Amino acid sequence: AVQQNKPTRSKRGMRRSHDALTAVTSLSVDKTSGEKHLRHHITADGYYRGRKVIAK
Amino acid sequence: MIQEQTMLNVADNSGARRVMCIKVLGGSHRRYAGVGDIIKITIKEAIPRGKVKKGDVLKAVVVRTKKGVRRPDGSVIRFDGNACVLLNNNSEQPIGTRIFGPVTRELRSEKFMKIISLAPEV
Amino acid sequence: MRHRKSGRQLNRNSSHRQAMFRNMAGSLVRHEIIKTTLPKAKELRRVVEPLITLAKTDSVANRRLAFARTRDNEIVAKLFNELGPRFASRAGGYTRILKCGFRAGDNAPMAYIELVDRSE
RNA sequence: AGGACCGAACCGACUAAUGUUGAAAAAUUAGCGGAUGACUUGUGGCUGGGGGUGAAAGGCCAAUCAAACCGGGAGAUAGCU
RNA sequence: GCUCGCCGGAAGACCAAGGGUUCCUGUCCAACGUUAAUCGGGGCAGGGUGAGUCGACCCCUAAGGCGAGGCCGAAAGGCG
RNA sequence: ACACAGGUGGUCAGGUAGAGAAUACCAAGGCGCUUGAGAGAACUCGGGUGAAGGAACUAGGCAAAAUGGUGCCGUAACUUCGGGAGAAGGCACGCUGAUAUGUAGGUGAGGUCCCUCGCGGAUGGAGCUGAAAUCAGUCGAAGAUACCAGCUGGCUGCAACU
RNA sequence: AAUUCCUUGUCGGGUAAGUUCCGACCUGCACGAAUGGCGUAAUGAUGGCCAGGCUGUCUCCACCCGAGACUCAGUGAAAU
RNA sequence: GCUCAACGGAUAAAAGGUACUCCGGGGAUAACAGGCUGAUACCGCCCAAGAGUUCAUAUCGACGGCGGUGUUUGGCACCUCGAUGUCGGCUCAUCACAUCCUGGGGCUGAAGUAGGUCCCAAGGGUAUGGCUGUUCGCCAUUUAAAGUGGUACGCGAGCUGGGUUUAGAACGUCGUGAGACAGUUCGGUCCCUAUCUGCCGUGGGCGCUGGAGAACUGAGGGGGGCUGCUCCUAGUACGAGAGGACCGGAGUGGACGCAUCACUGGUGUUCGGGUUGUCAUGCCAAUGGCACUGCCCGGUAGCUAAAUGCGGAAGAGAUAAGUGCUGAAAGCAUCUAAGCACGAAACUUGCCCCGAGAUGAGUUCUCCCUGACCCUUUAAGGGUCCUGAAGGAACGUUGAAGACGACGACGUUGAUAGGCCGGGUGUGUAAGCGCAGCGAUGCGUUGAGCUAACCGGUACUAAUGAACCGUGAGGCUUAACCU
């Protein structure tokens with residue numbers, strides 16, 4: 001019905017061996033700037049596809 | 001559909017306005033009756049001068065139902081107002097001296113095949 | 001599964017979604033740019049582009065539109081003279097979607113949705 | 001005219017829908033008898049523990065009742081755990 | 001600010017009983033506030049409720065309490 | 001004990017629908033319930049619609065569904081004469097314009113006439129409010145069109161009812 | 001019979017069949033006169049039964065719309 | 001000098017109730033279950049009075065006896081006082097065989113159709129309702145079987161609350177009484193987010209030895225296997241005679257498993273049309289917001305059974321009981337000893353699906369890459385550079401796939417998603433205009449108008465170049481042949 005023995009610190013690691021939702025994997029290159037961005041996403045500084053859009 | 005507790009009219013004479021359907025029988029898991037399927041029936045109001053009496057249990061066949069009959073070609077021939085014919089269990093054939101409604105010829109099993117040999121235009 | 005359903009279910013009741021998209025599509029004509037979420041913005045093209053294409057046909061019997069579907073009370077005085085004559089001729093594609101990733105420290109897929117202001 | 005109908009508040013609690021480490025240690029949702037009468041209810045007062053009160057169930061008296069709580073007798077007594 | 005929805009015998013509006021700073025608006029956002037926080041009965045500073053006619057006090061008083069002298073009970077206490 | 005659906009007395013009241021303090025929609029006024037974005041899975045909880053049979057389901061019509069308004073008709077046995085009674089059962093229902101560009105009932109005046117010329121003393125019946133009837137047309141498959149809003153007959157035991 | 005041992009009696013009616021329903025039998029193993037007996041209407045948070053109306057309770061499930069469940073992110077309990 | 005007699009004298013002097021009980025404890029002590037037992041029991045047999053016209057054994061069986069079983073009736077008290085919740089039902093099967101239906105062989109007092117009835121076997125198959133809590137017993141109606149049994153006498157971290165069952169209470173009866181009846185009647189509570197084994201589906205790491213892409217073998221596993229009634233084969237077989245059958249089929253029904261959306265209805269809150277209430281739009285035409293999608297009616301795409309389709313094979317192999325040949329030991333007799341055959345509804349191959357972690361990891365085809373240097377406390381590590389193929393994945397547009405991953409398309413060498421411009425099914429001729437009409441409204445333009453899944457065209461808008469992973473002919477031993 002309930003826990004009668006505590007799971008091991010090996011079992012803890014067996015349940016954290018796939019824990020990364022993001023690795024994070026390699027970036028993509030721009031087209032008018034020496035800058036790089038996330039695959040199919042505009043940077044927080046506005047860089048994407050040589051357009052430099054909605055920058056701050 | 002014609003199932004348990006169904007209250008319906010008789011197609012033979014002397015049976016009166018009401019008889020009750022009390023299980024289909026003839027095999028495992030038998031529910032609902034189609035045209036020419038034999039059902040078990042009980043008599044409740046039958047005319048005193050007729051061959052049958054109240055509370056005596058008989059065999060009957062469905063002659064009218066809105067599921068109709070489609071065996072000949074796949075097109076459904078349908079009937080308004082659920083009705084049954086009363087069958088002899090030992091000597092075979094229907095038990096009345098008259099029959100009501102226009103009727104059908106698809107009732108072709110030899111134990112009731114005499115139905116086409118009566119006063120109707122079928 | 002979902003049998004034949006091809007439109008996505010997003011967030012809130014279908015009644016709240018109806019009014020939120022009605023309010024966002026009419027207001028984007030005056031704001032020119034809106035900041036919102038990617039799944040929401042990907043379904044905005046389905047209601048804001050036909051609202052601009054509504055000015056493509058010219059008739060005295062076309063001015064009573066945008067009153068039963070996608071109501072807005074202020075575009076109905078300017079849109080037929082402004083975007084109807086040359087822009088609405090292209091019958092779609094007026095929108096740009098800007099995928100921006102995270103908004104802050106939370107999990108929401110942030111997007112900006114804007115209208116094209118010059119065709120050439 | 002009414003210890004009368006249908007029916008809210010106002011009184012009850014015959015029920016099902018949920019809850020059951022609850023939203024809540026007695027509640028919620030939807031129906032339902034009583035509904036001007038032996039009606040219902042606010043405020044203030046009086047009744048106390050083997051004592052009170054009850055159109056009466058061994059029911060009610062600060063979650064306990066074949067007898068609610070506290071300080072003291074008190075470190076009561078336990079062929080027993 | 002706009003547009004949309006919800007309540008509308010209330011989820012609007014005016015008060016008692018009780019609570020005792022919680023109202024009003026200036027600043028911070030270390031700590032507290034099952035999300036952010038530039039906001040909050042939070043941290044911190046200040047401002048706030050004025051009566052001859054409302055109520056008490058004041059004048060009566062139902063139930064009832066307290067109750068001289070006197071009485072009951074060893075006394076305490078009680079009756080009246 | 002909790003930014004706890006629980007407990008808590010007085011005071012005021014509206015369009016339209018409604019007999020209503022029920023209930024639907026809404027005005028004045030108030031508020032968006034102090035985690036967010038998506039997926040569209042069984043399953044659990046809550047809702048919607050359903051053919052032809054029908055209580056067969058189940059200890060058992062429990063539960064759920066149907067009915068449900070008003071006017072005009074029609075009304076059993078049993079009975080302590082008071083009841084039973086809503087017995088049971090039937091028929092109808094929107095809209096148009098005309099008589100009257102709104103009839104009669106309620107309300108009621110310019111005017112007319114009188115006297116003690118005035119919170120005056122009569123009278124006529126415009127203005128306001130406005131049934132219902134009569135006649136003739138018209139539409140949907142459906143007119144009580146939404147909310148709101150009846151299961152009935154017939155025995156037996158217990159209990160007089162409140 | 002709310003009382004019944006044989007007893008779910010016996011028999012007539014009601015069912016397809018009824019340990020139940022209504023009535024009749026007397027042989028009440030143990031009804032019976034205020035310790036109350038017999039008896040009827042409206043009524044009744046009333047036990048049992050017959051018929052109809054109306055019905056997804058069932059035949060037999062089938063499709064439709066939400067919340068929780070599912071995925072990530074936020075702030076993060078319990079018996080054991 | 002005490003029936004102080006409970007006698008070794010508890011006080012001179014004392015009975016009951018607890019369903020209102022409380023406390024200290026308990027298998028020292030109870031009902032169920034598992035085991036233990038098998039007197040009892042069920043099942044079969046040895047004996048065979050006597051029955052069966054005659055006749056013991058076709059079919060039965062006395063007076064008595066044995067064996068098998070775990071199996072009823074009843075015992076032991078070894079597992080329960082820190083709890084294996086009470087009877088039946090529904091759900092759900094699964095094992096046995098002393099075989100119920102199916103098969104195989106046989107005696108019959110079996111001439112034939114039926115009937116009576118015993119060995120051999122576990123592949124396939126074996127009813128619902130009434131009163132009643134009752135499964136059951138009784139009954140009604142049905143079977144090829146509704147077989148005889150085991151499963152904690154199969155049912156609660158699965159359900160209902162009717163039996164059982166207190167605290168309200170009554171009827172009958174008993175017990176002065178307080179309480180009492182596995183008598184009777186109304187009424188009377190049903191808690192539970194999973195640690196791991198058991199399971200179902202599904203990711204990631206590792207193995208199969210250069211990398212990559214894929215199709216084939218088949219160690220072994222599972223599925224298929226049943227049948228009522230009638231009609232034909234057949235008035236043929238048999239038998240005075242009446243009557244009346246095998247093989248193998250068909251007609252009509254069923255269990256069970258398996259697949260579809262063409263039929264047909266239903267549903268279909270992304271499509272259309274009508275309509276009640278009320279607020280908004282100045283008001284009206286007309287159209288939204290809310291009212292169970294407010295209400296009412298059709299219905300595409302799709303689901304679905306309330307609809308439609310379908311099934312247990314031949315050849316080859318091998319098998320209890322049974323059918324056996326030639327034949328000895330034991331001149332004969334014998335299926336067995338030497339020697340060798342037949343055969344069941346069962347079963348292996350064959351068919352249909354899985355399957356090389358078959359670590360015994362098998363096969364074969366299609367595709368690709370032909371590289372160096374420094375240091376050392378090194379027969380091994382740590383650094384740098386050249387050059388990365390064939391391919392795979394992420395990242396996207398998403399779906400015939402889906403809880404999440406996985407996986408089927410398509411990423412400009414593009415039809416993958418969305419949109420536009422149409423068509424189609426579906427709805428039903430609108431909002432306008434013209435005329436007629438007191439007007440509601442009708443008719444004509446108009447088969448109008450509207451649309452989502454079905455169908456077509458289209459790059460209109462979006463799926464960027466790259467970047468990333470994947471490396472340079474691929475470890476060890478043996479044999480033969482040519483050299």
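Technique stated in the header: electron microscopy, 12.0 Å.
Placement of Cβ uses the backbone N, Cα and C atoms for every residue, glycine included.
In Swiss-Prot, the entry for mutagenesis B:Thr97 to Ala states: Reduced RsfS binding. The structure shown retains the original residue. The mutagenesis experiment B:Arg98 to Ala is recorded by Swiss-Prot, whose note states: Reduced RsfS binding. A mutagenesis experiment is reported in Swiss-Prot for this position, B:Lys114 to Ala, and the note states: Reduced RsfS binding. Among the mutagenesis entries in Swiss-Prot is B:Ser117 to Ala, noted as: No change in RsfS binding.
Each of the mutagenesis positions B:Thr97, B:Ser117 was ranked by the number of other C-beta atoms within 10 Å, and first place falls to B:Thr97.
A Cα-Cα distance of 12 Å separates B:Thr97 (mutagenesis position) from B:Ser117 (mutagenesis position). Around B:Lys114 (mutagenesis position), the C-beta neighbours below 8 angstroms that are at least 6 residues distant in the chain are B:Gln93, B:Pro94.
Note: none of the mutagenesis positions B:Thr97, B:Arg98, B:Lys114, B:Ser117 has a C-beta at a distance under 8 Å from a chain C C-beta.
Listed in sequence order, B:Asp12, B:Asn13, B:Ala119 are the same-chain residues at least 6 apart in sequence whose CB falls under 8 Å from the CB of B:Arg98 (mutagenesis position). Reduced to three states, the DSSP call for B:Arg98 (mutagenesis position) is coil.
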